[PDB]
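**Student:** This is the structure, below, for whatever I ask next.
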Amino acid sequence: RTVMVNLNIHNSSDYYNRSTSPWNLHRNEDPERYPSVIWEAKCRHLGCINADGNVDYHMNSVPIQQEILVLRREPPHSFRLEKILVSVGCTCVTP
Amino acid sequence: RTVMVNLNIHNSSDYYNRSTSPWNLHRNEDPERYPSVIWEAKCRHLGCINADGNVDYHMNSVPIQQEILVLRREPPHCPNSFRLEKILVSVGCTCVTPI
Amino acid sequence: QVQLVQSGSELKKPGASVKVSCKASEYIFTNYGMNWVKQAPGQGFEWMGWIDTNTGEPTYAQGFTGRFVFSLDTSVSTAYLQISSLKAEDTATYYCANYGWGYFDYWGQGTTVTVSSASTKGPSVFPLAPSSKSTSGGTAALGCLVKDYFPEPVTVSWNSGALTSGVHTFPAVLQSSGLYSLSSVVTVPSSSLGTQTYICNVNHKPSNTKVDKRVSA
Amino acid sequence: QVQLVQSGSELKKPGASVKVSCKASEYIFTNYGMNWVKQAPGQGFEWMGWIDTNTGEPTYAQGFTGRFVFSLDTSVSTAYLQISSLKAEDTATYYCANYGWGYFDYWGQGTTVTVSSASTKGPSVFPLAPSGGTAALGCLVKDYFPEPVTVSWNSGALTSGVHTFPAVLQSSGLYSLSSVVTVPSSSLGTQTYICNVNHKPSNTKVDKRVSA
Amino acid sequence: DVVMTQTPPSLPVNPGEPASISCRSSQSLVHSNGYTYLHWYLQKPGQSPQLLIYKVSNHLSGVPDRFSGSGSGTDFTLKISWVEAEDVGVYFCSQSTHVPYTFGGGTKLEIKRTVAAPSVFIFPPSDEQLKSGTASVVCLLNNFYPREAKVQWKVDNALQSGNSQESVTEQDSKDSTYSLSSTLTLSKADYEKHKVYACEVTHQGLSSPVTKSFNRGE
Amino acid sequence: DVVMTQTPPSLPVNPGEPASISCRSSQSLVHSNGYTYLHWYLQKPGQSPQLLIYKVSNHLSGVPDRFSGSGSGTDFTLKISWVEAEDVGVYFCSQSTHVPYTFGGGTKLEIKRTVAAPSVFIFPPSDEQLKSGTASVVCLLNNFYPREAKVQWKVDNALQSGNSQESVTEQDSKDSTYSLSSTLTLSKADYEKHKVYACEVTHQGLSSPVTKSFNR
């Protein structure tokens, strides 16, 4: 259940404000995780902004979620690979 | 830089077809990477669907991209050995105003 | 060091179900999972698809979207293939193989599924009597036709294992009857056809049949 | 066994700027990057903030938002603290410390930044001469800038019973220190004691012999 | 589906001589990630398939260097720089660049030998079997090389079609020959309606086909 | 800011005897993730600071068990059992549960010793310095314990103020003793204007204050 991993990693926008389904970033900090800080997103309104800039309760803000891989420091008595679901932003949908 | 990692990675939505900014899922398959298949979102339109159900092009479909972590077999000759890497990926599209 | 052990041979009536197992000796970390391959008799490998050993998600291939289920019992490091409404085209050898990082590394020994509407029948054993025109001092042929048995296999032996040299026992052929037939033959010195007794010992365990037919000049 | 080797002591005039370095012996995998700590003279540790050794993004504590820049050069595994408009309050020892998985693991030796209007001055060396039992003799090093001064006795062959004191800053804004050695009285008659003072900041080297 | 044309289908090799097997793809096996997922496997008689070469030329620890992989795009070759008698079996390639994963038809590596003509025997049906309403005539081709052989059945000179089945033995461990039996299955009724049963064998070891024949009741 | 109230400021310990240092938090250091990010660090004389215990009680691969961390919420304590000579230094806590990260004021571990009175010596100014026009009278207090000591300068039986500075050495690695130098700085004139220069020392090991002096 163990594997050897080289930990040398190999490799803004205001969409959150300009979207018909806008959203805010809530800080998720776990000093035992890489990434330590994950900025999750929360759909501000239950519905979406229309043409004029008002809210339509028929169109709906929903969150775009994705499973991501994270490393957690293995207790003293090194790391473990785990998967967490996170919200990256919201889109607008109709039923 | 070679640490040991224990593996605990062992364990729908039509938003793509019902979004004002709908998208199609493209297969990103790299047989040398974990995860092997990452389904990326390609925005179907440069604009967004209006109530009438047509593409209003004064609004824009844009893709929400998140930087994610992946494992790649390395050295390629050695199994049970991998390197950690960061890749950028589209997760879905939202609708935005320009300027 | 990693070994994949599959389940045993399966005999089934059309309409029934089979669940084949593939147990691995160790845990395997794959970016993919267990793949399944089908080989009908005298036919290529055809890929059936695969199941993610990490998620449990089954990916089936064009041929195999209907009556085929891949599944896992990770607690036992085992993978399963289930085929439903078994038709004859399903008679084939099925192989479990681990795919990871771009290729298959370890394969099971294969499991044979035979689909037949036939019923256990012990064989008729008939002598293939040696030609009266055998050449003096030269070579003669004699054998046993082992006809109308089901299912496989039969064992054949000569003079209870004391005649091994010169013997050919042929692969069985399936007759349109749904029953199998095979031949066992021995090439012997023509001078011996008179001083040596030749008896074929045929055994069909499925029918608890044991027949010892003598082939007489 | 990673070692963070910080830069070196800095002397600066008010209004100037200083950039301090913290190079690592090897790469450090951390969820949080290098942290910076200020320790004013005779005061405690004050956290300045940190920079992500992965993104390069800095984060500054409320004390240190204006004239403070953290920076990083992964090529040579090094981090940098820059301070502008140097004031007096900025005179202090600054330390670099790696933080990962919720704590600091490795610290630099610290770098001393001294902010002064003063100028370089070579030191004056005078004998603190002596006169049963034990006798004391020494050297008073006075009116020198900046630090440091190294004192030795009989060219380093007399270390036993030497006390070289930390220096004091005289209102003159210059420094003065004393080095004393304890020797047997009976000794003065034969042994010859000579203090070796060196102020490289001024390329001044003095060997003063203390005579009864 | 990407088609793998693997050749040749049978490869006879004198022991210690080399062997070369070819797999050509119906389109490039160059993945977008730059690698080529072309692999070589062997199924030795009575055994689980085994990997020899993966990603064109990569050997798994334990595969001797006598096994070498080469190729680019659509053309690929496995070389065995010397063949031992235990290398016999079916070699086959897999591509997994493209979905579905596919497979060459296979190459059967066998041991070459001197041409040997079959000795041919015909067996009329037993009296025992006749009382059962069924009649089977067996033709035996014993110890021959190479495997390519044709058996044609004739009843009163009429070429027979659809009434015959045949199996072949695996290559003999000692003399490297094949053997073959063909059975003509007729109804006791049809059998007694004709006199002359003939088995005709064509093999390169024979300058002309040999016919073995019999007359019912002799 | 979360305030870390660490005590005591200085801790003299008989070698082989224990040492106990305490850290208090102005609020819980229990993170939302369940852990407590309270750590203990030591700066050995003339060296970079080093980690001893992290997350309240967790040890670094090299730290021996004789170093023990305990505590919960706002109250925490480090215990050193067989205090050796390698232990001399400044122990200090960090909390990093909360931003900004904060730090205890520190505790200085010094070796305890039998009280020893200071050897007092007075040095008149050299003729060399007098020509320069400034006059410096230095009083030395060598090898004494405890550190606390008082030097009073008295020209012509007259006390002095603001004109003298003093510096103190660090505890000797061998005799666990301190040393102190007091410098009375006068003007070449004010000096030759008086006869009697006296340095008076008060220490726990002195039945009564001792005074050294010279004339001329």
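Going by Swiss-Prot, the residues shown for chain A are 43-53, 63-128, 132-149, listed in order.
Note that Cβ sites are derived from N, Cα and C of the backbone, with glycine treated the same way.
Here Swiss-Prot describes A:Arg69 to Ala as a published mutagenesis experiment; the accompanying note says: Impairs binding to IL17RA and IL17RC. Under mutagenesis, Swiss-Prot gives A:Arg78 to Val with this note: Decreases the affinity for IL17RA by 5-fold. The annotation that Swiss-Prot gives for the mutagenesis experiment A:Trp90 to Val reads: Has no effect on the affinity for IL17RA. Quoting Swiss-Prot on the mutagenesis of A:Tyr108 to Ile: Decreases the affinity for IL17RA. In Swiss-Prot, the entry for mutagenesis A:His109 to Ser states: Decreases the affinity for IL17RA. The structure shown retains the original residue.
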**Student:** Cα-Cα, whole number of Å: A:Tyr108 (mutagenesis position) versus A:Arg69 (mutagenesis position)?
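**Tutor:** The Cα atom of A:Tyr108 (mutagenesis position) is 18 Å away from the Cα atom of A:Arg69 (mutagenesis position).
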**Student:** So of all those mutagenesis positions, A:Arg69, A:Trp90, A:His109, which one's Cα sits nearest to A:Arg78 (mutagenesis position)?
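**Tutor:** With Cα distances computed to A:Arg78 (mutagenesis position), the winner among A:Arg69, A:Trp90, A:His109 is A:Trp90.
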**Student:** To the nearest whole angstrom, state the Cα distance for the pair A:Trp90 (mutagenesis position) and A:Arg69 (mutagenesis position).
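**Tutor:** Their Cα atoms are separated by 18 Å.
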**Student:** Out of A:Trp90, A:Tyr108, which of the mutagenesis positions is least crowded by other Cβ atoms within 10 Å?
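**Tutor:** Counting other Cβ atoms within 10 Å of each of the mutagenesis positions A:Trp90, A:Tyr108, the minimum falls on A:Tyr108.
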**Student:** Take the mutagenesis positions A:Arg69, A:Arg78, A:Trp90, A:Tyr108, A:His109 and keep those with a Cβ under 8 Å from any chain B Cβ; what remains?
**Tutor:** A:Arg69
**Student:** Of A:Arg69, A:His109, the mutagenesis positions given in the record, which has the fewest other CB atoms within 10 A of its CB?
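**Tutor:** Counting other Cβ atoms within 10 Å of each of the mutagenesis positions A:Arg69, A:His109, the minimum falls on A:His109.
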**Student:** To the nearest whole angstrom, what is the C-alpha distance linking A:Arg69 (mutagenesis position) and A:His109 (mutagenesis position)?
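**Tutor:** About 20 Å separate the Cα atoms of these two residues.
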**Student:** Which of the three DSSP states, helix, strand or coil, fits A:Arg69 (mutagenesis position)?
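**Tutor:** A:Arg69 (mutagenesis position) sits in a helix per DSSP.
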**Student:** Hey, how far do the C-alpha atoms of A:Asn53 and A:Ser63 sit from each other in angstrom, given the 9-residue hole?
**Tutor:** 17
**Student:** Just to be sure I understand the packing, how many Cβ atoms besides its own are within 10 Å of the Cβ of A:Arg78 (mutagenesis position)?
**Tutor:** 8
**Student:** With 3 residues not built between them, what is the whole-number Cα-Cα distance in Å for A:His128 and A:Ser132?
**Tutor:** 10
